[PDB]
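Visitor: The structure that follows is given in the form of C-alpha cells.
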Amino acid sequence: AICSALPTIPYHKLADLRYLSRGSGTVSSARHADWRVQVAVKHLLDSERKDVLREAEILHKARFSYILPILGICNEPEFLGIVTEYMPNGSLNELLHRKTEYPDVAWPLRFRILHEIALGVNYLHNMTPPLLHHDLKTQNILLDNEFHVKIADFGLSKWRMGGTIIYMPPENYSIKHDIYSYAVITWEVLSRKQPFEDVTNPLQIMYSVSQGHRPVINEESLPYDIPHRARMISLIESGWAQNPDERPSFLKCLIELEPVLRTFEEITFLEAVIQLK
Amino acid sequence: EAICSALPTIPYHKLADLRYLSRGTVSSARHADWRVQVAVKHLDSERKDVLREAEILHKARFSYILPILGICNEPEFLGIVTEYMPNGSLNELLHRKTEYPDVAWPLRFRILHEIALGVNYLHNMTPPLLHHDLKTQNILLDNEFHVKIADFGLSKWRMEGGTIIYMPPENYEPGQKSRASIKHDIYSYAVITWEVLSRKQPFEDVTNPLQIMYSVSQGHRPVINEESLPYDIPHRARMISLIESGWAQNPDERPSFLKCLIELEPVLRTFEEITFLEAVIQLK
Ligand SMILES: CC(C)(C)S(=O)(=O)c1cc2c(Nc3ccc4scnc4c3)ncnc2cc1OCCO
Ligand SMILES: CC(C)(C)S(=O)(=O)c1cc2c(Nc3ccc4scnc4c3)ncnc2cc1OCCO
C-alpha cells in the first residue's frame, strides 16, 4: 500500500562524468549537480533497455543496509543508466588481492565483511518472492567509506517463482547456488589466495569441481592462527558440498557466524579500517 | 513508466528482544528472519499519522535520511521499523561532555555538511518536502557517526510539543504562510550550527522558554562572542556568516541549502580523510 517511486535523473544533472571500469556494463563516477553528492553510473538497443530497467527495478525493490543503494534512473533517448551511491573503497576483490596497497586486513574486518555478505544475501532470499543473486563474486561485493558491504550486480539475479566460473556450483554447468558462491568467497577472504592458483585453463577448474574437488584447505592456504578456524572450515565445506541438499540456508549460516562476531569488540573494527588508510 | 517499491509489512511477532529506549515510544529489537538490530517507533486518527510518517520516510530515502525497514500494521500493534542507530542523537553527542570530552572539528564539520545534504535532498524532491521540526534531538548518528535525519511528524509536502529554540520567529503564530514557508529549515539549521560549534545550550542564561520567544521575536539570537565561539574554531568567520544569514529576522534574507552547501564544500576539503576516522575512535 505504501509505494516509493524511483527518481528520474536528467543526464545533464550528472557533472564531472569520468570512466571507472567496464564489464554488466560501463561504470563511471560523477557528482549530482543539485544533490551535491558523488554518484556512480552504470550504462542503442531495445532488448538492452529492458535489461537496465529490470536491474534498476530489482535494486529499488531490494533496498537494505547491505545492498548497493540506487539513487535514480537515467532514462533519456540519448542516454540510459543506473545511478547509485559511490563506493570509495572499491570491491572485496581489490582489498584481498592488492597485498602491496593492503599488507594487513585484520581478522575483525574480514569477519564483519563475511557477516554483512551473509546478511545481504539472507535479506534477498527472505523477500516475497525470494530474490536469488546467482552471480556472487568478490568483484561485486563493494566497500563503502568505512568498509561496510554493499552487494551489487543484479543482472543475473532471479525472482524465485560470461566471466569467472570459480563461484559457480557444479550443477550449473536452485535455492542453493548463492551459498556455494559464499563458501568460495569465505575461503578467498580467509586465505587471500586466488581459488585454484595452479590452474591454467578455466575448463580444468570446471572439470575438477564436477569431480568434487575444491580450493585447497591446508596449513598453507588456511594457517592454524586464523580465529575460529575449525568452525569456518566446517561452514566452507558444508557451503560448497557437491550435493546441493547438504548446503546450509543463509539463516543457518548466520546463526553459525553470530557467536563468532560477538568475540570482537566494536573498536577493533574501527582500528582495522584506520590501519588500511 | 514509474518503478514503484512497496514498503514491507513486518509481523510484530518477528521482532525479538523488544526493549524500551525512550518515550511516540522508541524500542530496540532484532528481526528474527533478517538477523539485524532494528528500532521501533509505536485510535484511528493516530493510525493515519504513523502511516503518513512511514510513507514520507519510504518516499524520502537518501544517504542522510533515517532508512525505514518496514511497518507494523496489526490490530494489536502499530509501528515504524527503521535501522538501529547505535550512537544516539546529535543532542547527546554535544551535551554529554562527561561521556564525550572531545568532539573533533573534522567530525563536527562532517555532521553539519551531512545535515545540509540531507535537508537539501528533501527540498529538491517533487514536490519539495520541508522537515519543519529540525532539532539536534532528531539528527541521529550511525555506527561511524554519519548523520540520519529522523522525525517527519511535522514535515510537509510543498503544495503536545517540545522545544522552540529551533523555530523561526514568524512560525510562533502559525497558519497557511507558516506551514508554506520554505525558509523554516534554514533557521533551525543556523541554530544547530551554532550549537554544534559551541557545544552550548542556545539561550542558556534564559530560564523560561516564553522569554526566549520574546527575545527571538525582538531579533535576539544565541550569543556570538569569544566565550561561545572561541577564535580557534576552524573557518570561524565563514561559519559565523552562515549562522547569521541562516537565522536572519527577514526570511527572504536566509540562504537556500544549495548556497549553504557551496560554502561548506571548500571547508570540508581542508580535512584529510584519516581525521574523520581519528575523531570517531576518540569517541569510543
Ligand atoms: C568495482 C570497481 C572497484 C572495479 S569500480 O572502479 O568499477 C567501482 C564501481 C562502483 C559501483 N559500481 C556499480 C554501479 C552501478 C551498479 S547497478 C548494479 N551494480 C552496480 C555497480 N558503484 C559504486 N561505486 C563504485 C566504485 C568503484 O570504484 C571506485 C573505487 O575504486
Ligand atoms: C534518540 C535517542 C538517542 C534518545 S533514542 O534512545 O530514542 C534512539 C532512537 C533511535 C531511532 N529512533 C527513531 C525510530 C523510528 C523513527 S520513525 C521517525 N523517526 C524515528 C526515530 N532510530 C534508530 N535508532 C535509535 C537509537 C536510539 O538510541 C541509541 C542509544 O542512544
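Note that chain B carries Swiss-Prot numbering, so the residues on display, from first to last, are 4-26, 30-48, 56-172, 186-310.
Note: Cβ is positioned from N, Cα and C throughout, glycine not excepted.
Feature list, courtesy of Swiss-Prot:
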{"type": "ACT_SITE", "residues": "B:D146", "note": "active site, proton acceptor"}
{"type": "MUTAGEN", "residues": "B:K47 to A", "note": "Abolishes protein-kinase activity without preventing ability to activate NF-kappa-B downstream of NOD2"}
{"type": "MUTAGEN", "residues": "B:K47 to M", "note": "Abolishes protein-kinase activity. Reduces FAS-mediated apoptosis"}
{"type": "MUTAGEN", "residues": "B:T95 to W", "note": "Abolished ability to activate NF-kappa-B downstream of NOD2"}
{"type": "MUTAGEN", "residues": "B:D146 to N", "note": "Abolishes protein-kinase activity without preventing ability to activate NF-kappa-B downstream of NOD2"}
{"type": "MUTAGEN", "residues": "B:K209 to R", "note": "Decreased polyubiquitination"}
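I'm curious about the neighbourhood of these features; can you describe it?
Guide: Taking the Cβ of B:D146 (mutagenesis position) as reference, residues of its chain lying under 8 Å away and at least six apart in sequence are, in sequence order, B:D164, B:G166, B:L167, B:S168, B:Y192, B:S214.
A strand conformation is recorded for B:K47 (mutagenesis position) in the three-state DSSP classification.
Neighbours of B:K47 (mutagenesis position), defined as other CB atoms within 10 A of its CB across all chains, total 23.
Around the Cβ of B:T95 (mutagenesis position), the number of neighbouring Cβ atoms within 10 Å comes to 21.
For the recorded site, B:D146 (mutagenesis position), the DSSP three-state label reads coil.
The Cβ of B:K209 (mutagenesis position) has 19 neighbouring Cβ atoms from other residues within 10 Å, across all protein chains displayed.
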Visitor: Of the mutagenesis positions B:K47, B:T95, B:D146, B:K209, which ones put their CB under 6 Å from ligand 2?
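Guide: Near the molecule: B:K47, B:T95.
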Visitor: Return one of helix, strand or coil for B:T95 (mutagenesis position), based on DSSP.
Guide: strand
